[PDB]
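**Q** Pasting a structure here, questions to come.
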Amino acid sequence: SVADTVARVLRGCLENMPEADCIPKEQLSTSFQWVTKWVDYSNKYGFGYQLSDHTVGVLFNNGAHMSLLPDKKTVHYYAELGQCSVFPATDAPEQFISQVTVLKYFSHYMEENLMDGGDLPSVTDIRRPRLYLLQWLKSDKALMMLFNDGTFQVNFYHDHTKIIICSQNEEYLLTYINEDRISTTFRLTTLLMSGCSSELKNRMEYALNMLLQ
């Protein structure tokens, strides 16, 4: 249903926007939560990412999810079945220890082998009930990540281009991160009217197809 909403929106814009050469000229200055780095170790432990605020998250293979907050000290854990536990990392209870030291592993792999996926400015304050990954999908072309608040992100392998759909002031936004990791953020309402370049449009289409899976 979170997914239904994002699809409904993105199909809407895709089926209704015009033909264009260039991307839209009207562009915004803002920040919001998005995935700056990620790491797939799903063959063994699960899938990890880092967010814009420097929270580290991991979706484990068994369904559970852990986040390390930007203080590097505080953990938020959801079980498979939804149950939320919050405790500090170093004083973890027995049955979470293996997973915490894995969370930590992911944090340090990302910190010292990977670079930020984009030049969006770090969100200083993320205040809402905080994000966790609902769902991820990899095809041979791209990685798709969907968060509990509807934030939608797809990263293309070939050229490190990315698309991000989020909602900010009760409004839908799409940002394109290009080959140079420069970000441009539009109003969806704006893309609807003015359309965009075929390169962006094709990536939007590819993204939608990932969502309909």
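Quick note: numbers on chain A are straight from Swiss-Prot, i.e. 470-682, in order.
According to its header, this structure was worked out by X-ray crystallography, 2.6 Å.
Just so it is clear, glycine is given a Cβ too, placed from its N, Cα and C backbone atoms.
The following feature annotations were taken from Swiss-Prot:
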| type | residues | note |
| --- | --- | --- |
| DOMAIN | 503-581 | domain 'POLO box 1' |
| MUTAGEN | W503 to F | Impairs localization to the centrosome and centriole duplication; when associated with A-629 and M-631 |
| MUTAGEN | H629 to A | Impairs localization to the centrosome and centriole duplication; when associated with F-503 and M-631 |
| MUTAGEN | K631 to M | Impairs localization to the centrosome and centriole duplication; when associated with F-503 and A-631 |
**Q** What does the DSSP secondary structure composition of the domain 'POLO box 1' (503-581) look like, as residue counts for helix, strand and coil?
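**A** The composition, in the requested order, is 19 helix, 32 strand, 28 coil.
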**Q** Take the C-alpha atoms of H629 (mutagenesis position) and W503 (mutagenesis position) and report the distance between them in angstrom, rounded.
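**A** Cα-Cα, rounded: 15 Å.
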**Q** How many other Cβ atoms are found within 10 Å of the Cβ atom of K631 (mutagenesis position), counting all protein chains shown?
**A** 23
**Q** Among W503, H629, the mutagenesis positions in question, whose Cβ has the most other Cβ atoms within 10 Å in this structure?
**A** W503
**Q** Work out how many Å separate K631 (mutagenesis position) and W503 (mutagenesis position) at their Cα atoms, rounded off.
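**A** Rounded to a whole number, the Cα-Cα distance is 11 Å.
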